[PDB]
Amino acid sequence: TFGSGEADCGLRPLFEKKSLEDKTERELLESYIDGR
Amino acid sequence: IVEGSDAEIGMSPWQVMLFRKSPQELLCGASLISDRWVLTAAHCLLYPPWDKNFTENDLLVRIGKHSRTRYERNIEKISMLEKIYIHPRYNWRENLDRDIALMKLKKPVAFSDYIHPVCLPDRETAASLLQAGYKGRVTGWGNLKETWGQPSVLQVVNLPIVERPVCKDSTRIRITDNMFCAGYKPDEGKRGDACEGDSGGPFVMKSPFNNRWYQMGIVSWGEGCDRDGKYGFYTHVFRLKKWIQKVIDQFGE
Amino acid sequence: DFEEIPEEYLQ
Ligand SMILES: *[C@@H]1O[C@H](CO)[C@@H](O)[C@H](O)[C@H]1NC(C)=O
């Protein structure tokens, strides 16, 4: 509700919570070079 | 969204539609950041040059949607607005600097598989992800082309953040530290952009550290849609976070 | 064009 709000924010019920990936999120992750 | 694709069901559960009561039309996108607060672009509500000045009684927010035009019975939730807060220094006279607004819902919305809030970035997440070349994602029900051309369901497109010098050199508009631009360059072979109807919507990124989605920007403005040598501009959410936290702390509950 | 929504939300 302002950064330090909602301990559950950003975790999608149909994806992260079930450990399923959407069709194109890998494209995002692959672009973050020098993080992982 | 231009050159995007159909979103999967539940793919952006924080996506919000700003809907005009009468006539009933799509006004802008927005995002759910908690059970009672929605974030959007100030210019979706207030823009004197075009005699635009909506009050809380002129609008409705529809949450959990997928189809652009249907009333998604038992899935979407429609909420009325209690109060609208525009940033006191939103510059509509010159360049849309600080193009941000908060909307307090009359009653908290219940979360579900289709309705869930996105996170707001903290200093380190912004520092680590807001870099040229890194891709974010934009979603919305806006036009599919600069001159339609309307999608049947929510569209999505992933776009790379562009170096500031390049953003500045693509427009005659004065860019500020409260904006960043995104899109592919003429020679990258890929394209895509937000368009009319998509403004106010979220530009999100997924943290590789904790796997959460963060809203880094708000679709703010652009010159045309998906034009070569031009880029979409976004409100820098982290730079304005103190204002956000301030409004929620004072008028929350 | 948009499907009408319930009256409840328009009052
Ligand atoms: C928008 O309308 C409100 C009252 O509804 C008014 O106070 C405000 O001055 C208007 N915005 C403009 C024209 O600057």
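Quick note: numbers on chain C are straight from Swiss-Prot, i.e. 55-65, in order.
This deposition comes from X-ray crystallography, 1.9 Å.
Each Cβ is built from the backbone N, Cα and C atoms, and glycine gets one as well.
As a published mutagenesis entry, C:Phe56 to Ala or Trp appears in Swiss-Prot alongside the note: Slightly decreased affinity for thrombin. Sequence-distant neighbours of C:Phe56 (mutagenesis position) (same chain, 6+ residues apart, CB-CB distance under 8 A): none.
The mutagenesis experiment C:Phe56 to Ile, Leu, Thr or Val is recorded by Swiss-Prot, whose note states: Strongly decreased affinity for thrombin.
The annotation that Swiss-Prot gives for the mutagenesis experiment C:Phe56 to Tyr reads: No effect.
Under mutagenesis, Swiss-Prot gives C:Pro60 to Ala or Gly with this note: Decreased affinity for thrombin. Annotation for C:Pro60 (mutagenesis position): no spatial neighbours, criterion Cβ-Cβ under 8 Å with sequence separation of six or more.
Around the Cβ of C:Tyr63 (mutagenesis position), a 10 Å sphere holds 15 further Cβ atoms from the protein chains shown. C:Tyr63 (mutagenesis position) falls within a helix when secondary structure is assigned with DSSP. One entry in Swiss-Prot concerns the mutagenesis experiment C:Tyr63 to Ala, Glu or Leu. Its note says: Slightly decreased affinity for thrombin.
Under its mutagenesis annotations, Swiss-Prot gives C:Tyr63 to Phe the following note: No effect.
What Swiss-Prot says about the mutagenesis result for C:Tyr63 to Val is this: Decreased affinity for thrombin.
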